[PDB]
Amino acid sequence: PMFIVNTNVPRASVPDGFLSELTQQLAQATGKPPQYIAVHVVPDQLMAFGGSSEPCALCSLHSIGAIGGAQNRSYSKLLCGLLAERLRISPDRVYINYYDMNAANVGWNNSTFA
Amino acid sequence: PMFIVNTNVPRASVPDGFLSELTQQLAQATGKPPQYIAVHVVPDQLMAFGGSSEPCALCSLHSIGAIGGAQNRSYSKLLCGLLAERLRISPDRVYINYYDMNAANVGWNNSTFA
Amino acid sequence: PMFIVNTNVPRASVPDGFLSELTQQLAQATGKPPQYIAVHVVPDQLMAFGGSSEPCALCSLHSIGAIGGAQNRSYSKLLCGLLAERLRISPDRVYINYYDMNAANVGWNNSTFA
């Protein structure tokens, strides 16, 4: 799986250990092996949500399966919880796009997962 | 809806008000309330378009519906127009990927839109 | 086609002709004129792969067609090759998400490709 967060929160407000926490929590939530979990945080962005520049985030979670109605609800609770707790972003100022990737459309280690 | 722009144009060339203008104009174009519109502008990027470094932009618009043949043509005219007028980017050096997102695949406020 | 690389490798480690190399190699691989190829490299990122902050990359290739099982395997070999050779990223620490875009969903030059 791959989780990306873009946010206008400044770099200094990202606590140490945030990438590790995201990695461990995503392995717990997705059931995917932790060795395959990638995480990416992009602070200091020029963004607005509903016309306002208060803290917000635009995120993506890609996975080969483990995507669906109930699962996404659970990932959203988890990830909004983390963004609230660690980055002080309101959950109603966060969007997360979920992608169920086909194995044939994910390249890794000179090949694909197909 | 979510609009993201990545460009090699420098930060200083993004004018005051650009995020707010995108927000208002996307609310109009998509027929969605502005409170639901998120915008994200990323200047200073290392990018080329057609094997040259002149101004260009790589963009994404994600929306739960309001995506389709005619509507996307209309968004492209609108958005290329804004990128030309405000950032001085030639419309023939802009790509916009459109994504019709399923409500179950968009997280917000600790759940999804499903 | 559009190829985007996000990486924790520092900017100084991206060799000066890397965007041009990517452009020429992708034109060759995809069979498309280089004028249609856009390339975008984002160094100095806060990211981890498998919990580790050793060099890694999270990438995307979008194309209207020229995407599929065999082709994506070939692109993955090519692109992991290039990242290993030029950025010193291990191929087992690179993800490339492939997107076969519908022409109606790609904006360009005030319209779409439809």
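Numbering, chain C: per Swiss-Prot, residues 2-115 in sequence.
Cβ atoms here come from the backbone N, Cα and C positions, even for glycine.
In the three-state DSSP reading, C:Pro2 (active site, proton acceptor) counts as coil. Around C:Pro2 (active site, proton acceptor), the same-chain residues at least 6 positions away in sequence with a Cβ under 8 Å from its Cβ are C:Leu27, C:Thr31, C:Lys33, C:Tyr37, C:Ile38, C:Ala39, C:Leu62, C:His63, C:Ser64, C:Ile65, C:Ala67. If you look up Swiss-Prot, you'll see C:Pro2 marked as active site, proton acceptor.
DSSP gives C:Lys33 (substrate binding site) a coil state; it is part of no helix or strand. Annotation comment: Swiss-Prot describes C:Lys33, C:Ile65, C:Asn98 as substrate binding site.
According to Swiss-Prot, the experimentally introduced change C:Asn111 to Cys is described as follows: Causes formation of interchain disulfide bonds with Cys-81 from another subunit. A coil conformation is recorded for C:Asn111 (mutagenesis position) in the three-state DSSP classification, outside any helix or strand.
Under 8 angstroms separates the C-beta of C:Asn111 from a C-beta of chain B, among the recorded positions C:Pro2, C:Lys33, C:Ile65, C:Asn98, C:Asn111.
A distance below 8 A between C-beta atoms marks C:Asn98 as the binding-site residues from C:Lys33, C:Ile65, C:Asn98 lying next to chain A. For the binding site of substrate, formed by C:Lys33, C:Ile65, C:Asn98 according to the record, the largest Cα to Cα distance is 19 Å, rounded to a whole number.
Separating the Cα atoms of C:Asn111 (mutagenesis position) and C:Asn98 (substrate binding site) is a whole-number distance of 27 Å.
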